[PDB]
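To keep things clear, I will list the structure first and then write my remarks on it.
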Number of protein chains: 2
Amino acid sequence: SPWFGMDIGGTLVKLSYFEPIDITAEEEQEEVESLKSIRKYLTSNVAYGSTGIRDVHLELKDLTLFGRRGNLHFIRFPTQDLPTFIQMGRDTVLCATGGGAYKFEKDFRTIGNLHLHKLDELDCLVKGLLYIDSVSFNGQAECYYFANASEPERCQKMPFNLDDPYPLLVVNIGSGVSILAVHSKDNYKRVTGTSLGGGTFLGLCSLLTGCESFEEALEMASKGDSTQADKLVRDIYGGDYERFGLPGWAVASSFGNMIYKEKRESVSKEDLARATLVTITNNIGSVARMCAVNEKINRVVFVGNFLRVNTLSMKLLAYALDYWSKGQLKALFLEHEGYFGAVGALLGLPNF
Amino acid sequence: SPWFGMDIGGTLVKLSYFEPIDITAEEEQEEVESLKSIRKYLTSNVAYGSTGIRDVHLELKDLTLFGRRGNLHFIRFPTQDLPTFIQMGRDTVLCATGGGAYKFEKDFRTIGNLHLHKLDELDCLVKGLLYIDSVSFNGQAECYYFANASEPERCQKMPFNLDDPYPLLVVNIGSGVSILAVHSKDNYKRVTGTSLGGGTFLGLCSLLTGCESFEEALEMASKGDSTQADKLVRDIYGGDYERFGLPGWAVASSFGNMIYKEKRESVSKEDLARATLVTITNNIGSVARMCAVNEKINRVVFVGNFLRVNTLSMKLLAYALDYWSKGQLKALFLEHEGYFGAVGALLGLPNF
Ligand SMILES: Nc1ncnc2c1ncn2[C@@H]1O[C@H](COP(=O)(O)OP(=O)(O)NP(=O)(O)O)[C@@H](O)[C@H]1O
Ligand SMILES: Nc1ncnc2c1ncn2[C@@H]1O[C@H](COP(=O)(O)OP(=O)(O)NP(=O)(O)O)[C@@H](O)[C@H]1O
Ligand SMILES: CC(C)c1ccc(CC(=O)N2CCN(c3ccc(C#N)cn3)CC2)cc1
Ligand SMILES: CC(C)c1ccc(CC(=O)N2CCN(c3ccc(C#N)cn3)CC2)cc1
Ligand SMILES: [Mg+2]
Ligand SMILES: [Mg+2]
């Protein structure tokens, strides 16, 4: 049986796969050809079908897991294409997490003799996050922050140490947003959540701009000016609102300038894409800040695939969290952003 | 000099006007004709120009203020039309608040010999709110809640007593959102705010549906089905997420179903209008709940003109705040929702 970990979310399926690299002579002979064929298919291709992608740059090499040396691979594809994955599989013990482990439980059992073990979404997230950080990213730090995020001339990616991680606030930006307070390896709760996450950015941006992919919406947002759509504090006061420390550049009303017909007619798609990203990102950071104050936690780590190849949101979160907390909260990020549930599911394998 | 109070916000100008009803014989003769003309223009018309509206139903009659009996009138018009108001005025001491008191200060001084006194936006809000509640709404309660908001068969408007108001959380839903913790009549702070307020609803709904007015967007939203655009918990899990008490009907990702091209092509404008309202309203209630927990305040009062003629948002806030706090927080509303700053400004008149 191959060692898989699967996180089936609302938008993306994430898969962690452990490739043994210490296969002896007798072990190779005992291999069934279908197992040799699966391992060869996964390691010789980086694109699977039309929508499966292996993130090669995230691979953990020479990892000791369950007493064996191997490489840990990270693979993703849209949940919309899970029926194709299952039909491929019908041509093994599967630890699965995310909402789709329950929604698609009966579909996985169409694969004969397959043993599906459902694991809690946020239980695997914590276990996966603490494991990857503990084994490091091939000797490098798994966690990083943006030093001097208030100054763009100095704002640069710098590694961050989480050797004693607790207490920790985890902000999981997937389709929606889950916010976790991690007090120890076995003591953690879901503080709250918000429904304004990656799916809101993607869904709204698709309505407003007609973009056809997450990467395309990010590309449009990088060329736009969100202030063409948003109403700023200085549009209401003429400048700063000194009494309550609100700078003129702060957004008073997201999309607030779109109440005027002439401004809707002069706004571009790139402006709307950017305003969507800024609106979603600032609201996530603001909610994260409120939970951090309530939980008395000053380390806020952001995960989930809303932030993959999305440096704009990361810098925005880094600047905003630092500015609005007056340097008392630090925005932290992790190289394996969206795969921690898949890893945590894989780690539940010995329990069966 | 007529007694005006003016709150010039980002979207709407609010005006409170005190009409003396105890004018003696000698007082009437000493009246200048322009003062008789202004008083007659305001009390004999309910529509001023093309965009000014007097909310007759809110009028406080036989009010004793500054030692005189009179009626308190409530008038509104768009800030976009303030130049017309000023040009009418150029054909008096003015206490003004809101961001526009600073942005348009030089324009008000084009009226000769006019004395403009700027007052803090949230200072007038608190003073105005506590005053209107103290004098009551013509013998009726100014404050009301929705009893049994969890059950639609019993959900009905019921008056609420605020005779000892403190402590109080005030959630001012204007263009953006301001959240205030009121600890006493002179001790209060702005806890935080969010940029997802009435202007976001109006601005986004205009982009998505082409609606031309706030009332039209509310009319569209009442006919729509927000679940056509939003991704629910049961769309991800297949049902409830029992582990963390998330019901299947809860919104996991606002506009999250708009990532699929076929769902964008079958969604209606009414659905998008409703999803915009639900998204904005739930986020406001969720932020209000987080501030209430942090401030240890269980009375949350919502004001601002996002909720005028908007019972859908009020019931939504009443149900959501009660559900997610398990009955520990009460959503409260006030009949004079958007006029408290204008009233508070009027009350600063003796200080000059
Ligand atoms: N290739 C991609 N396709 C789709 N969305 C992408 C892609 N890359 C990044 N994203 C973003 O990542 C978000 C989903 O991230 P992810 O953490 O995988 O959520 P999820 O687990 O699938 N949904 P959830 O059930 O809430 O956990 C989307 O809403 C997008 O904003
Ligand atoms: N006739 C109307 N015209 C415009 N907006 C309306 C109207 N009726 C209700 N609204 C809503 O009320 C919101 C503005 O309420 P209001 O409390 O007056 O904010 P404001 O003071 O003008 N802006 P702010 O500077 O943030 O205080 C708008 O964003 C709409 O959602
Ligand atoms: C007074 C009226 C006009 C008004 C002004 C401003 C606002 C909005 C507001 O007050 N703010 C914006 C959002 N802010 C953030 C943003 C990101 C992070 C992080 N990480 C934390 N906070 C808080 C302040 C409404 C109405
Ligand atoms: C686990 C993933 C799929 C997920 C589920 C759910 C959510 C959203 C969420 O968790 N919630 C919705 C917003 N909620 C509100 C709404 C109104 C009020 C008030 N007044 C208070 N809370 C909190 C819970 C994200 C990701
Ligand atoms: Mg997920
Ligand atoms: Mg206002």
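Count begins at 1; order follows the chain as displayed.
Heads up, header says this was done by X-ray crystallography, 2.3 Å.
In case you wondered, yes, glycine gets a Cβ from its N, Cα and C as well.
Taking a C-beta cut-off of under 8 angstroms and a sequence separation of 6 or more, B:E121 (mutagenesis position) has the following same-chain neighbours: B:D7, B:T97, B:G98, B:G99, B:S178, B:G341. Experimental mutagenesis is annotated in Swiss-Prot for B:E121 to V (Swiss-Prot position 138), with the remark: Prevents acetyl-CoA production.
Marked as active site, proton acceptor by Swiss-Prot: B:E121. Under DSSP, B:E121 (mutagenesis position) is assigned to a helix (H, G or I) in the three-state scheme.
Note: B:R190 (mutagenesis position) has non-local neighbours B:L122, B:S178, B:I179, B:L180, i.e. same-chain residues 6+ apart with C-beta under 8 A of its own C-beta. According to Swiss-Prot, the acetyl-CoA binding site annotation covers B:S175, B:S178, B:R190, on the basis of experimental evidence.
For B:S178 (mutagenesis position), the number of other Cβ atoms no farther than 10 Å from its own Cβ, over all displayed protein chains, is 23. The annotation that Swiss-Prot gives for the mutagenesis experiment B:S178 to V (Swiss-Prot position 195) reads: Retains 30% of wild-type activity. Refractory to inhibition by acetyl-CoA. Exhibits a 10-fold increase in the Km for pantothenate.
Here Swiss-Prot notes a mutagenesis experiment, B:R190 to W (Swiss-Prot position 207), with the remark: Increases affinity for ATP and decreases affinity for acetyl-CoA. Increases acetyl-CoA production.
The note that Swiss-Prot attaches to the published mutagenesis B:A252 to F (Swiss-Prot position 269) is: Loss of catalytic activity but can bind ATP normally. A simple way to gauge crowding: the CB of B:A252 (mutagenesis position) has 27 other CB atoms within 10 angstroms, across all the protein chains here.
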Between B:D91 and B:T92 the model skips 7 residues. Roughly how many angstrom lie between the two CA atoms, to the nearest whole number?
14
Rounded Cα-Cα span from B:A252 (mutagenesis position) to B:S175 (acetyl-CoA binding site), Å
25
Hits among B:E121, B:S175, B:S178, i.e. recorded positions with CB under 6 Å from ligand 4, come out as none
So B:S175 (acetyl-CoA binding site), by the Cβ count within 10 Å over all chains shown, scores 29
Could you say whether, by DSSP, B:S175 (acetyl-CoA binding site) belongs to a helix, a strand or a coil region?
coil
Let me make sure I understand the span of the acetyl-CoA site: among B:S175, B:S178, B:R190, what is the greatest distance between any two Cα atoms, in Å?
16
